[PDB]
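In what follows, a single structure is set out as structure tokens and then discussed.
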Amino acid sequence: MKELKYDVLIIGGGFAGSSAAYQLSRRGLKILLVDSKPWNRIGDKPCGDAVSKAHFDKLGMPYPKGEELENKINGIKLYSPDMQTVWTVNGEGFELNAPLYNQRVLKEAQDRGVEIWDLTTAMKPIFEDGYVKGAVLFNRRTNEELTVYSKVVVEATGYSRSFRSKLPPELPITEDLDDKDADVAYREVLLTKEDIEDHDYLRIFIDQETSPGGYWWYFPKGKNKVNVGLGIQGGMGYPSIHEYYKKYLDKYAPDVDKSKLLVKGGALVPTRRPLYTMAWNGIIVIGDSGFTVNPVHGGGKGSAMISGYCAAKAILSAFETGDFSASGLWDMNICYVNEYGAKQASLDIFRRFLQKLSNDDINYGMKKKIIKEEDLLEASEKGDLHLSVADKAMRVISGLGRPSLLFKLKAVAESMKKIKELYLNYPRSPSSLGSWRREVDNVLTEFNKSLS
Ligand SMILES: Cc1cc2c(cc1C)N(C[C@H](O)[C@H](O)[C@H](O)COP(=O)(O)OP(=O)(O)OC[C@H]1O[C@@H](n3cnc4c(N)ncnc43)[C@H](O)[C@@H]1O)c1[nH]c(=O)[nH]c(=O)c1N2
Ligand SMILES: CCCCCCCCC
């Protein structure tokens, strides 16, 4: 078969792969990005389509504009399970036309010299002499099977992790996703019968019964159009997400016009710390394939962008040292853990605690304002549940006279702080990965056991 040589092969062109291509462009390298989808569909995986402005600012990434920006968001309304307490959290963000924005990023990367092949699937890794060395591709437009050799593969295949899962199972970058570390999620976009109230505010409904392990949402995409959906925890034996959706849609979106459904669909969403290493010999893994998603709220487009940025920085470093080993690419880990990964690890612990609370606990916590809106904001953006904030909360929790997991909040905060510091001490080279991973696994197991 035909053989081509590139410096970098990016497999997948969603927020993660497109970010990597954009960030790597015009830096002297010969880059190819492939995606199984036709051009006009790249970017269209089901999603709530909400991304903070702070994520774009973190990276100085261009804002969505024109038809890419369906609706400007000025904050979130968070609802207690009993619907009696609503916390309004202010902050700027965007409700995107995700395919349009994602396609605009790709078009700009292409304009800056990135080669992009759509309708093209990476079928098989080239793994030789202990390194990822490229991929066998199938290009549906040309009905050609081709081999592309690359110094580095950027695996950005989304939740399917379709390329890295075909690698030798002893490699650390083949790390699999436990069922309980992901949610399944489903959404629809519908027009509404009436103008949406406060259409610049997203609505998130906490309820352990109608969306066990996740939450329901109502995300306006304009004055009369909404993205509504839910996520539920995987691996718990829950019935189909579609049973919850049918049963409770009317509670959260009484105003949708069901005769005016525009799109619908679901996908898996990882909800955990990132891959223990996102780099290995000849390969970096980013976005959902590397578990980049916020474990508490399931937001992965902003962090997908961050992982793309870190991949680019690590690759440029590798070319400047001629070193495509895991050691040569290791700054990918150092970058990503400092930008977002350490926060994710802390939030992985926090999510485990939140998933085990009852509706009565959450109604009580929110009613009594056990933490303020300012502190919930600080905790979601940095991963920090300050010990003083946990103390103040525990002073309110001490006035509860029934058994509750809420009483463990201080212990949770301590475990969050511990895991965060462990991640901020991420191993400086691959020879230490094993030792450190065992310390993490130890923190997690101890923590899982502390909740009984
Ligand atoms: C229902 C629902 C709701 C939400 C969310 C998820 C879900 C399922 N999330 C998460 C967010 O959608 C997700 O984390 C990012 O879109 C993932 O971006 P990636 O680029 O990693 O994967 P993504 O899945 O977008 O892209 C991967 C690409 O790889 C291609 N591909 C896969 N295998 C391939 C192969 N072998 N060869 C070639 N191409 C291949 C695919 O065609 C695809 O285009 C979210 N996040 C958020 O920020 N805001 C939100 O509101 C929500 N809400
Ligand atoms: C202000 C907008 C913040 C982005 C919301 C992300 C949560 C989506 C799963």
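A Cβ is built for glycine as well, from the same backbone N, Cα and C atoms used for every other residue.
Residues annotated as FAD binding site in Swiss-Prot, with experimental evidence given as evidence: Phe15, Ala16, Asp35, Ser36, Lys45, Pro46, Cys47, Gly48, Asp49, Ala50, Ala122, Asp288, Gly300, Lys301. Of all Cβ atoms in the shown protein chains, 18 besides its own fall within 10 Å of the Cβ of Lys45 (FAD binding site).
In the three-state DSSP classification, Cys47 (mutagenesis position) falls within coil. As a published mutagenesis entry, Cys47 to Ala or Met appears in Swiss-Prot alongside the note: Almost loss of catalytic activity.
Annotation of the mutagenesis experiment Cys47 to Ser in Swiss-Prot: Seems to be able to reduce only one double bond of GGGP. Spatially close to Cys47 (mutagenesis position) yet at least six residues away along the chain are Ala98, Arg187, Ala267, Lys301, judged by Cβ distances under 8 angstroms.
Reduced to three states, the DSSP call for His297 (2,3-bis-O-phytanyl-sn-glycerol 1-phospholipid binding site) is coil. A C-beta separation below 8 Å, combined with a sequence spacing of at least six in one chain, links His297 (2,3-bis-O-phytanyl-sn-glycerol 1-phospholipid binding site) to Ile204, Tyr215, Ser380. Positions annotated as 2,3-bis-O-phytanyl-sn-glycerol 1-phospholipid binding site by Swiss-Prot, on the basis of a large-scale study or a structure entry: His55, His297, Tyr340.
Annotation of the published mutagenesis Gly91 to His in Swiss-Prot: Halts the reduction of GGPP at H(2)GGPP; the original residue is retained in the structure shown. Neighbours of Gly91 (mutagenesis position), defined as other CB atoms within 10 A of its CB across all chains, total 15.
For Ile206 (mutagenesis position), other Cβ atoms within 10 Å of its Cβ number 22. Swiss-Prot lists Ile206 to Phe among its mutagenesis entries, and the accompanying note reads: Increases reduction rate of GGPP to H(6)GGPP.
DSSP gives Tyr215 (mutagenesis position) a coil state; it is part of no helix or strand. A mutagenesis experiment is reported in Swiss-Prot for this position, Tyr215 to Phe or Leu, and the note states: Moderate decrease in catalytic activity.
Under its mutagenesis annotations, Swiss-Prot gives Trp217 to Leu the following note: Large decrease in catalytic activity. Long-range neighbours of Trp217 (mutagenesis position) (same chain, six or more residues apart, CB within less than 8 Å of its CB): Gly48, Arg187, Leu202, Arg203, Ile204, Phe205, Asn227, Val228, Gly229, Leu230.
The C-beta environment of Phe219 (mutagenesis position), restricted to residues of the same chain at least 6 apart in sequence and closer than 8 Å, consists of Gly48, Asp49, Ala50, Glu95, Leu202, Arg203, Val226, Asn227, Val228. Looking at Swiss-Prot, the entry for mutagenesis of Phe219 to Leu says: Halts the reduction of GGPP at H(4)GGPP.
In Swiss-Prot, a mutagenesis experiment is listed as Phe219 to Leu, annotated with the note Slight decrease in catalytic activity.
Swiss-Prot lists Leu377 to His among its mutagenesis entries, and the accompanying note reads: Increases reduction rate of GGPP to H(6)GGPP. Every protein chain considered, the tally of other Cβ atoms within 10 Å of the Cβ of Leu377 (mutagenesis position) stands at 17.
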Fill in the blank from the handout: Quick note, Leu377 (mutagenesis position) and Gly300 (FAD binding site): C-alpha atoms separated, nearest Å, by 17
Exercise for the section: State the Cα to Cα distance, in Å, between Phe15 (FAD binding site) and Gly91 (mutagenesis position), rounded to an integer. Expected result: 22
Problem - Inter-residue C-alpha distance, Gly300 (FAD binding site) and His55 (2,3-bis-O-phytanyl-sn-glycerol 1-phospholipid binding site) (nearest angstrom) - result: 11
Fill in the blank from the handout: Those recorded positions among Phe15, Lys45, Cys47, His55, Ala122 lining ligand 1, judged by a Cβ under 6 Å from any of its atoms, are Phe15, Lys45, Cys47, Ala122
Fill in the blank from the handout: Integer Å value for the Cα distance linking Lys45 (FAD binding site) with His55 (2,3-bis-O-phytanyl-sn-glycerol 1-phospholipid binding site) is 20
Practice task
Determine, using Cα-Cα distances only, which of these recorded positions is closest to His55 (2,3-bis-O-phytanyl-sn-glycerol 1-phospholipid binding site): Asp35, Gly91, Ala122, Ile206.
Solution key: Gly91
Completion exercise
Record-listed FAD binders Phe15, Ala16, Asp35, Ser36, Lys45, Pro46, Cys47, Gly48, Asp49, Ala50, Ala122, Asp288, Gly300, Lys301 have a maximum CA to CA distance, in Å, of 29
Handout entry: Cβ-centroid neighbours of 2,3-bis-O-phytanyl-sn-glycerol 1-phospholipid site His55, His297, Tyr340, 8 Å, sequence order
Key = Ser52, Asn294, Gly299, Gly300, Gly302, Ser303, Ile306, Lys343
